[PDB]
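Asker: Just dropping this structure here.
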Number of protein chains: 2
Amino acid sequence: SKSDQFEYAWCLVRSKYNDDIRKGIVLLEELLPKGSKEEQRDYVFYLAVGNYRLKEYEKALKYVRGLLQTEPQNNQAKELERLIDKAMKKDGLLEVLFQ
Amino acid sequence: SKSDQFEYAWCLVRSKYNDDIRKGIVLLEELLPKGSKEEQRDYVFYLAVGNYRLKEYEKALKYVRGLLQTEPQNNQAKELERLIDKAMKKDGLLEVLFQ
């Protein structure tokens, strides 16, 4: 069933282990076409969370951004974009810490 | 399907969140009668891991023990009983640390 693959992928994207988090993601990507209007809004937000936890900060942003133009005022999406920028600003400091 | 409820409960019992771990457990308890000989050996071992992660050290032992009389030489079960005793010895030190 469709409501059940989500749960599995939700529990997966929550795991402490990166491998479970890739699997949680790929299941969401397959689940994305099969989605309803607001089912997709939810999958997209959870792909961003997963990608963000894998330091795939680029890809994460591309999701949370695409959701944000659909839903400009989702302050849960706003806050998830606010945490992705900070990760990224701190990362690019540590990147050039040796010039 | 039966092979699939396991995965869900396996990913659940692996989670960082206690609530996911209770749900992972209860699914295993329902799954226990439906089991094969060695499917049950596996469920029991994973109920012990889950209970152990919830500091339910009593209940954990009762599983890893019941498996151990079936499988005296499962050194993965032996090692899981070895980690449950240490937890428990350290716990009962901190218990009476004030007399």
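Counting starts with 1 at the first residue shown.
Cβ coordinates are placed from backbone N, Cα and C, and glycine is handled just like the others.
Take a look at what Swiss-Prot says about it:
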- A:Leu12 to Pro (Swiss-Prot position 42): Less than 15% of cells display fragmented mitochondria (MUTAGEN)
- A:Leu28 to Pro (Swiss-Prot position 58): Less than 15% of cells display fragmented mitochondria (MUTAGEN)
- A:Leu47 to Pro (Swiss-Prot position 77): Less than 15% of cells display fragmented mitochondria. Shows greatly reduced binding to DNM1L (MUTAGEN)
- A:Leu61 to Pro (Swiss-Prot position 91): Less than 15% of cells display fragmented mitochondria. Shows greatly reduced binding to DNM1L (MUTAGEN)
- A:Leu80 to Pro (Swiss-Prot position 110): Approximately 40% of cells display fragmented mitochondria. No change in binding to DNM1L (MUTAGEN)
Asker: By a simple count of other Cβ atoms within 10 Å, which of A:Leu28, A:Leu47, A:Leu80, the mutagenesis positions in the record, is least packed?
Answerer: A:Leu80
Asker: Taking the Cβ of A:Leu61 (mutagenesis position) as the reference point, list residues of the same chain whose Cβ is under 8 angstroms away and which are at least six residues distant in sequence.
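Answerer: Long-range Cβ contacts: A:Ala48, A:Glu81, A:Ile84, A:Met88.
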Asker: List the same-chain residues at least 6 positions away in sequence whose Cβ sits under 8 Å from the Cβ of A:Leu12 (mutagenesis position), in sequence order, or say none.
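Answerer: In sequence order, the residues whose Cβ lies under 8 Å from that of A:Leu12 (mutagenesis position) (at least 6 apart) are A:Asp20, A:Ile21, A:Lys23, A:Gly24, A:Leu27.
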Asker: How long is the line from the C-alpha of A:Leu80 (mutagenesis position) to the C-alpha of A:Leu28 (mutagenesis position), rounded to the nearest angstrom?
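Answerer: Cα to Cα, A:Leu80 (mutagenesis position) and A:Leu28 (mutagenesis position) are separated by 18 Å.
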Asker: Could you give the Cα-Cα distance between A:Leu28 (mutagenesis position) and A:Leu47 (mutagenesis position), in whole Å?
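Answerer: Here the two Cα atoms are 7 Å apart.
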Asker: Listing the mutagenesis positions A:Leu12, A:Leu28, A:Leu47, A:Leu61, A:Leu80, which lie under 8 Å (Cβ to Cβ) from chain B?
Answerer: A:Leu12
